[PDB]
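Working notes for the structure below.
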2 protein chains.
Amino acid sequence: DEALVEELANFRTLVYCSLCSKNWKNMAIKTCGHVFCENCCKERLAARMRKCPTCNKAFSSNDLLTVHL
Amino acid sequence: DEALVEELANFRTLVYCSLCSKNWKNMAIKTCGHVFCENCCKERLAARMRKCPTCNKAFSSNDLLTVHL
Ligand SMILES: [Zn+2]
Ligand SMILES: [Zn+2]
Ligand SMILES: [Zn+2]
Ligand SMILES: [Zn+2]
């Protein structure tokens, strides 16, 4: 049933990191509340891109918080 | 198909507050990383239960962070 596939698809994108789509959300940026996987957060730090992918608010490594589920 | 229902069920419990099961996760406790809905977090504060439901680490209203997805 396709309506159930669609609901599976929406819930999946809520759970997974929106940047890689391969890892679960497990890291929040404390300055804006947006959540990604830790891998993507640190690659963005290693690339000196210190703006949030979603809302472009600025942040640093201290603003990173490990989050569960 | 039941395997798809099951996957829907697991993803749903990842997204929803585990305490009420009615609201989306949208609030993290900064002292331990566990995430609930804001409603449950504040009712627990109004009941002077200042221990995390999941890991029993202690927290207060300042340790609360609004989180998105
Ligand atoms: Zn990622
Ligand atoms: Zn943000
Ligand atoms: Zn709740
Ligand atoms: Zn906890």
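Following Swiss-Prot, chain A residues are numbered 632-700, in order.
Going by what the header records, the deposited coordinates were determined by X-ray crystallography, 2.3 Å.
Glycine is treated like the rest: Cβ placed from N, Cα and C.
The annotation that Swiss-Prot gives for the mutagenesis experiment A:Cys663 to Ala reads: Abolishes ability to monoubiquitinate histone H2B. The DSSP secondary structure for A:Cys663 (mutagenesis position) is coil. All chains included, 19 other C-beta atoms sit within 10 angstroms of the C-beta of A:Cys663 (mutagenesis position).
In Swiss-Prot, a mutagenesis experiment is listed as A:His665 to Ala, annotated with the note Abolishes ability to monoubiquitinate histone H2B.
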